[PDB]
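Visitor: I'd like to ask some things about the structure below.
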Amino acid sequence: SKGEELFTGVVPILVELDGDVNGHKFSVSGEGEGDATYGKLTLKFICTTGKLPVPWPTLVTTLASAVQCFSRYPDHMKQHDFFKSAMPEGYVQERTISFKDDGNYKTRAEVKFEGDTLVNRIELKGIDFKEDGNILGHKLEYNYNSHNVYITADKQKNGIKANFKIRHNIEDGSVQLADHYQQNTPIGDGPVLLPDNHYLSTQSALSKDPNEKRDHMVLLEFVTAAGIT
């Protein structure tokens, strides 16, 4: 597509999130870069309101949803890249993240170019969380397992849908499932690529900046599109 030409090099990324989980209000700011040619994303997130009331791993898919734009689509699959085709005008995203035996996050995001920078503005609303649950009780390990994002076309809405499962590791050795349902529609009136069924193979690594005293998260992600031969 035409929008793919904007991703041939290193693109700066800005992430801004406003959240409310069970009345606990917070804000997160993120800075980094993505290099789609290698399906690479590097981002550092900082909680600007103080301490994050939810564990950092629970916010990775939301805070770094722009990784979908940096997915390396193999040459034979390039006509299936919705994300880049929606650029520079961008897309609006909505998700419902359901934590098994706990609450849910409902998100609304806009991913678009502001000059040569890819900006992701997000609003997160979390309800029905248990006080001593895995989320509000901070019982999740600071790590991330590899996963696949299953994409299907939504022809009538001129966009896409996505479904995936995240398995957060609990400190006792168990797993906290987070079911994701996603919908994306373009902001602009220009033509976008409506894909055939495929998936985004994701690999993530969470770390800390040794010199950072604020509540933060450093993320390194690698994403490759697959599913079509």
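Just so you know, the numbers here start at 1 and follow the chain as drawn.
Recorded method is X-ray crystallography, 1.5 Å.
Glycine is treated like the rest: Cβ placed from N, Cα and C.
Among the mutagenesis results in Swiss-Prot, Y144 to C (Swiss-Prot position 145) has the note: In mut1.9; shifts fluorescence lifetime from 3.03 to 2.74 ns. The residue drawn here is the original one. While the structure shown retains the original residue, Swiss-Prot records the mutagenesis experiment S146 to P (Swiss-Prot position 147) with this note: Increases fluorescence at warmer temperatures such as 37 degrees Celsius. Among the mutagenesis entries in Swiss-Prot is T202 to H, W or F (Swiss-Prot position 203), noted as: Results in significantly red-shifted excitation and emission maxima. In Swiss-Prot, a published mutagenesis experiment is listed as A205 to K (Swiss-Prot position 206), annotated Abolishes the tendency to dimerize and leads to monomeric fluorescent proteins. Here the residue is the original one, while Swiss-Prot reports the published mutagenesis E221 to G (Swiss-Prot position 222) with the comment Suppresses the 399 nm excitation peak, leaving only the longer wavelength peak at 475 nm.
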Visitor: Write down the Cα-Cα distance for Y144 (mutagenesis position) and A205 (mutagenesis position), rounded and given in Å.
Guide: 6
Visitor: Counting across all protein chains shown, how many other Cβ atoms sit within 10 Å of the Cβ of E221 (mutagenesis position)?
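Guide: That number is 23.
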Visitor: Just to verify a number: CA distance, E221 (mutagenesis position) to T202 (mutagenesis position), in angstrom, no decimals.
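Guide: Their Cα atoms are separated by 7 Å.
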Visitor: Return the residue, from the listed mutagenesis positions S146, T202, with the maximum count of other C-beta atoms within 10 angstroms of its C-beta.
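Guide: Comparing the mutagenesis positions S146, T202, the most crowded Cβ belongs to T202.
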Visitor: Between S146 (mutagenesis position) and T202 (mutagenesis position), what is the CA-CA distance rounded to a whole number of Å?
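Guide: Cα-Cα distance, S146 (mutagenesis position) to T202 (mutagenesis position): 6 Å.
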Visitor: Could you tally the C-beta atoms, other than its own, that fall within 10 angstroms of the C-beta of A205 (mutagenesis position)?
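Guide: Total other Cβ atoms inside 10 Å, all chains included: 11.
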Visitor: Give me the count of other Cβ atoms within 10 A of the Cβ belonging to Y144 (mutagenesis position).
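Guide: Cβ-Cβ neighbours of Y144 (mutagenesis position) within 10 Å number 21.
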